4 protein chains.
Amino acid sequence: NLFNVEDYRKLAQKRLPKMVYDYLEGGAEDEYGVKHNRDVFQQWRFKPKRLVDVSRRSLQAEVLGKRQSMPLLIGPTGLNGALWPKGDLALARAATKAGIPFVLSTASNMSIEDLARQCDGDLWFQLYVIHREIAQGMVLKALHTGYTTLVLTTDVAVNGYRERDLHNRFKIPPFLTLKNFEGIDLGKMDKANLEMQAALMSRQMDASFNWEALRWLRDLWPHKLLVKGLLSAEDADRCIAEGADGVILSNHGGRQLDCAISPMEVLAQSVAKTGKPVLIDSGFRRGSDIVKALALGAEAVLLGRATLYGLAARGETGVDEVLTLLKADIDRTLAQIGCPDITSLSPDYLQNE
Amino acid sequence: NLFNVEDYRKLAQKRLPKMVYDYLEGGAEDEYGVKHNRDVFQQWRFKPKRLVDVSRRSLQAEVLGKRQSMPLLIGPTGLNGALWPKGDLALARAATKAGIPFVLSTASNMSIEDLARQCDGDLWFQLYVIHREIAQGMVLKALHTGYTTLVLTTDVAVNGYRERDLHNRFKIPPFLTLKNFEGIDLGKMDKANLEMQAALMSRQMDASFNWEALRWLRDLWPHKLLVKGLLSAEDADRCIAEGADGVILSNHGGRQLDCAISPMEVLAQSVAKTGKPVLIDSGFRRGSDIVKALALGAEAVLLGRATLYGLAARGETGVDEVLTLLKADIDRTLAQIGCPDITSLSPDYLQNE
Amino acid sequence: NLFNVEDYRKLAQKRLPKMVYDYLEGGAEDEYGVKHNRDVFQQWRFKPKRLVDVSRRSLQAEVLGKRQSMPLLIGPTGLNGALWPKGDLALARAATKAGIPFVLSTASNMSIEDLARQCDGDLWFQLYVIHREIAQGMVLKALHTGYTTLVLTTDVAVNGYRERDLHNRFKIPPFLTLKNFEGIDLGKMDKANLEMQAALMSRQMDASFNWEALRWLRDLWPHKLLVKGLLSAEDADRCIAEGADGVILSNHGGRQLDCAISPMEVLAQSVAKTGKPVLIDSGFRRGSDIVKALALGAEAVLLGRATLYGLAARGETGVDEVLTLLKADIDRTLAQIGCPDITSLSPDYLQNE
Amino acid sequence: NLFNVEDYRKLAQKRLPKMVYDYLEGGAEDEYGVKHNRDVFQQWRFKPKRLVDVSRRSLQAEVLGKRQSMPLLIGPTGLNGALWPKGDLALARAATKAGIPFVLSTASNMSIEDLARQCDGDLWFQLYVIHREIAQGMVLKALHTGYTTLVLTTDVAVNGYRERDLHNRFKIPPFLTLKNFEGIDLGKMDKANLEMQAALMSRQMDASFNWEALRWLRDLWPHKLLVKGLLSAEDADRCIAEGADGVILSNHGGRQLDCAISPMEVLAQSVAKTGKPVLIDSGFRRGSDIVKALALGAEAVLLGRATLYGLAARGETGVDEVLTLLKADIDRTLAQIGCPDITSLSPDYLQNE
Ligand SMILES: Cc1cc2nc3c(=O)[nH]c(=O)nc-3n(C[C@H](O)[C@H](O)[C@H](O)COP(=O)(O)O)c2cc1C
Ligand SMILES: Cc1cc2nc3c(=O)[nH]c(=O)nc-3n(C[C@H](O)[C@H](O)[C@H](O)COP(=O)(O)O)c2cc1C
Ligand SMILES: Cc1cc2nc3c(=O)[nH]c(=O)nc-3n(C[C@H](O)[C@H](O)[C@H](O)COP(=O)(O)O)c2cc1C
Ligand SMILES: Cc1cc2nc3c(=O)[nH]c(=O)nc-3n(C[C@H](O)[C@H](O)[C@H](O)COP(=O)(O)O)c2cc1C
């Protein structure tokens, strides 16, 4: 039985080695965060508008000014190859078939260049800064290979304390490789090419990356730039003031700070304050979750684990199936609440509980 | 032990094939809706008025201006024949013996005409519009056979995603038939009698039926007209403005949209705004649930699953028993809260929790 | 292990026949009421006052102007003889040894006269009116035998729907008798002594007893009169206006109306509005429950099941033990919150949660 | 697996005799208090500040004007020797190695003098007053041996009703001794040295110790003085008015009054009202709990059971490990919420839930 996202999670758990499933499903510390990410959606219920002609419905919507099939994206997730062979490509091709963007992780198992050469969809690149020079190299590589949008993830200044991984002594699968860091030379002896080599031999990001550094990144990247990992309207607003074209409210799927608020708690405020695109992720599993966020003003919702369950359970086809179910889910929900055009969603369709 | 509605649910589950019980009991998606429908009643508790003479109590009340034994009705439910042989007739006869109306579903297993010929009680007809022409035929048939009231159900523009049915591959019992669509001719070749035949060969309602279409229905039906499936005081008010004589607040027993609010959440507001009869259903199981709704202003409460448990467990007699228990329940509750005349109920007997 | 009331409940359940334990412990319908009666106490927590000299503490307090050892009473409960032989006397003697009043039920197994002859403590009489003439007889009997206070119970206009009793086909123990109705003659033929005989052959109270009837009772009884079963400050106030010397807020231990509010919900309001003694019962098990009610203004707390567990488990000694534990509990609590004199309790020691 | 405090609790439960584990883990009566102490932390979630340079973080902070490695302390707990041999010394040495103070209990198994001679860290002394003369002796002894701070615990005027201890008939381990009361002479015959001997032969504190007595203690002790066990901003303020240099909000880890509020409920108010150091304990297990309290204004958090689990499970090394984990936990949390300097914490990093 594969009728919803949970069904794929169940199948994924049956097919993945425990260590890998825990890497995927686990959250930080007590996992109160991942639970809160799910529970917060119950803070809203629907107030359908009846007797509305919903015979013709549209899920098409502009994201950052560019039209796509539906307000969804497959968000950046690292080590996809540990879930399914060539996982990054499977996800990218499924997203492309569905008419939505795919975001490649800095910690992907397929390189920026290789993906761009094997997929003609709308590819976005998610950046993690470990070393400024190396980051610049990846950004320029993404630019030259056709990536349309750059996403800076800011919520992993230090690694999250995921206790399942500690219990399992989780180690990156030996057959896997952080492809984007491949060929970053060596032998070079001197400050950089030493301070860099040392940085790469460390599983820690550049914790000093601040607003000033964002300005640097803004000048380097000429296209759309989003800042991911924000949990306040104030930070979202500052990002816009610093040059960002939009933001992605997110708590990294409860994988970094267990007691972090859910981004849903500051969605409406961020939308009202910034006046710019506010995308969101963390906890989305049902079409109703997605519609609630869109009704509150979100430009689009990025999927993390939802599509990864499809990938881990049935590869590319599994991802296609999850996207198909979610699209039919969103469509069904729109019809049921009396909002035929997804772009017409508003808070008026919701009741705060 | 058959002392309340739950006892009949338990017996019904023991006597019905799993597939059928799931069709009856199931809700949309995660079934958070059916649970919420039950839980919402705990938002109110009673503040009895003591030392009131309750030696003489009355449950008699006018519904749409017409007096009936108690403010209850057996609401429209499809495929009753799958629960018990000639289920529609059993329910109708039980309702008639209890002195309350029975609402026949468009998806009933006994035709509009056959029921009217075999039951002299107050029969109401619930309409689903798949094809305008066919709907008109049913409405006129109900009119000519003595049905007093017409109920338009508006919350199934598209089919609900009930996962139990998907797991069981639920298929309408072969010995059952949507009798009201019987004899709708064929062979006829041309636009209609083709666009119609195609519509009937589709398990989907007319999703375009809107306010304009309601105006059409209002002109076709000369007697009392109610719109069912509303979940907002605004929609209820618009229905009255468009000609309706009252409304039925309802989320279809949590079978259509899992995250829909419970109609109890907008009952008081709808009563205050419309100033017209506001009936309600969804989640009612105990007399206290019913009394709470009546105290908040509801004109009457329609029973869905409650009487179906009686039907599935013990046929017509089972329905008689459930109605008898509920009547004694309501009566007992009125005595206990110090409101001898059911028509005297008000919010003053309740405490918001 | 017998260190609190719950320990006695556990022992009582082990020693009583299931039917009897269910009669004792059971509540109306779903028993959400008895649960709410317990849960409501968690709506308040303590804010102790430190560095207060609590070396000398006093639990002595006036109830209706008369001093007693502590602000507790053993409330009226019927069929005590079904829990332990001569249960009414055991409870009365334990209450007397503890220095608190005992309230005899109209449905006691020991007569008004017999108890008064075998116990010299402060005896109160709880009245149920089935027949006016018979009620007058009992009231006069209580008056002539030394009962100091009369309590009219108003919350059983009709019998509660206790489903455990229905499942067990509960029948008053054959070796038991409603002693207070003994010798009410017969053979007499005519209106009364016929309308009366019929009333006694019915397990139903006089549902017509109203405010006018209370006035009649007020004129018949010359001493302190309390009205029990109130659940609103308005009713409590009316009782005072009609002549009552105080009231007992109560939902009959969740045995009559499952969805009734807990009396704790209207305690403070009743105290402020009436300006007269407001006693309370329903749900009290821990000394902290009792102290919370007293802090909110209650004159005294009546125990129902708490002391009955002591009785059912270990007879008179069991009741003595429960009262001893509760007294030590209240004393300990007073010391811990910094209120050495129980009469000094106020809302300032509480925090609303 | 020893990755957090709970892991040490699990190991401690496996290594300690049941009686001892219950003495350690148990709470008063129903233990709703210890549960509330944990649950209250979920009333706040984090709103991280992104793009803040957190490459250089500092946990150093002044407590009562004196700098220490982090805003933590190992609080006073009695009978540590029952958990691990020379438990008091193990805890003291671990605290000293971590750069934080250790508070010796009046009911310690190692004397004030012996500890001071074997540990050169910052030692605090917690006082319980059973007899004024004896208390003075201990205070002077602590003064002469180098203890920097005196803590008066005021929440054990009477002993808490811990039912686990009652069930286990808990008796202070025979190989243990209340060392601080050793050599308090005898044979002396007359008022004191009789009223004193009797006081020592009683497991009850001086319940008369009030504000006047605090003034006496204030004049006796020349250094920093804190009052522990407060649960209101009003009491905290009075302590400052009476001469205290700060307070410790605490409910004694839910071991004294089950229905006591959690000190977290009055932390912000106490900080705002007193304008003096407000330390706190009760319920702290995760670094996030600690950071929430510090963000609300707490000067420091005292650990009770957290470090005792380390002690009971693995002795001194276990305590070292727990402190190491908590420090890394706090550090990680600071980085994640964007507050590199622990002294910069404020309510702005929190969201009330
Ligand atoms: C297995 C896994 C790996 C992840 N790796 C990254 C990453 O490399 N880059 C990034 O920006 N976010 C990363 N994320 C976070 C996601 O982008 C997204 O915020 C999160 O999955 C949203 O929550 P959800 O899983 O409930 O949908 C990861 C999430 C998961 C589940
Ligand atoms: C088995 C089943 C079939 C139903 N079929 C119909 C239908 O044909 N027409 C309609 O208007 N409502 C239909 N309903 C909805 C009911 O009219 C009513 O809204 C719902 O049962 C109320 O909730 P309750 O079941 O908790 O009482 C159906 C409900 C059930 C349980
Ligand atoms: C077994 C049982 C019999 C009772 N019988 C009577 C009665 O005869 N008269 C009356 O006034 N209340 C009666 N009560 C109600 C009590 O006076 C009291 O309101 C109730 O027990 C308080 O709640 P508690 O049981 O939680 O303490 C009865 C309660 C129990 C538990
Ligand atoms: C086993 C045990 C013994 C204790 N003994 C004392 C004591 O002698 N003096 C004192 O001031 N507090 C005493 N306390 C209370 C602690 O100082 C502290 O308030 C409490 O442990 C904080 O809660 P926590 O255990 O959740 O951290 C004790 C606590 C425990 C767990």
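All positions are counted from 1 along the displayed chain.
Cβ from N, Cα, C; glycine included.
Now, the feature entries from Swiss-Prot:
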ACT_SITE  D:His252  active site, proton acceptor
BINDING   D:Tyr23, D:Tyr128, D:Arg162, D:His252, D:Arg255  (S)-mandelate binding site
BINDING   D:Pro76, D:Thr77, D:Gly78, D:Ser105, D:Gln126, D:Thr153, D:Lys228, D:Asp281, D:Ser282, D:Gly283, D:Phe284, D:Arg285, D:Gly304, D:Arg305  FMN binding site
MUTAGEN   D:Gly78 to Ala (Swiss-Prot position 81)  23-fold decrease in catalytic activity with mandelate as substrate and DCPIP as electron acceptor, but no change in affinity for mandelate. Shows a modestly higher reactivity with molecular oxygen
Chain A neighbours, filtered from recorded positions D:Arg162, D:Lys228, D:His252, D:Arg255, D:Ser282, D:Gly304, Cβ-Cβ distance under 8 Å: none
Neighbourhood of D:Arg255 ((S)-mandelate binding site) by C-beta distance under 8 A, where only residues 6 or more apart in the same chain count: D:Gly26, D:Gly27, D:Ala28, D:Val34, D:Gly160, D:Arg162
For D:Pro76 (FMN binding site): intrachain residues, at least 6 apart, with Cβ closer than 8 Å: D:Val103, D:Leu104, D:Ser105, D:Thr106, D:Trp124, D:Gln126, D:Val151, D:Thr153, D:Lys228
Whole-number Å value of the largest CA-CA distance among D:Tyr23, D:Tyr128, D:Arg162, D:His252, D:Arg255, listed as (S)-mandelate-binding: 19
Nearest of the recorded positions (D:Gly78, D:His252, D:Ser282, D:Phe284, D:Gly304) to D:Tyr23 ((S)-mandelate binding site) - Cα to Cα: D:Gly78
Residues near D:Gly304 (FMN binding site) in space but at least six apart in sequence (CB under 8 A): D:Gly75, D:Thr77, D:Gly253, D:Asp281, D:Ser282, D:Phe284
Distance [Cα-Cα, Å, rounded] between the residue listed as 'active site, proton acceptor' and D:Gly78 (mutagenesis position): 12
Whole-number Å value for how far D:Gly78 (mutagenesis position) lies from D:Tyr128 ((S)-mandelate binding site) (Cα to Cα): 11
Candidate with the highest Cβ count within 10 Å, taken from the recorded positions D:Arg162, D:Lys228, D:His252: D:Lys228
Distant-in-sequence Cβ neighbours of D:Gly78 (mutagenesis position), under 8 Å, six or more positions away: D:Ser105, D:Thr106, D:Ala107, D:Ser108
Position of peak Cβ density within 10 Å, selected from the binding-site residues D:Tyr23, D:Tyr128, D:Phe284: D:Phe284
Site extent for FMN (largest Cα pair distance over D:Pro76, D:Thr77, D:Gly78, D:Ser105, D:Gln126, D:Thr153, D:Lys228, D:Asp281, D:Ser282, D:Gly283, D:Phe284, D:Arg285, D:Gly304, D:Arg305, Å): 22
Least Cβ-crowded entry, counting other Cβ within 10 Å, from the binding-site residues listed as D:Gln126, D:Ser282: D:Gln126
For D:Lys228 (FMN binding site), the three-state class that DSSP assigns: strand
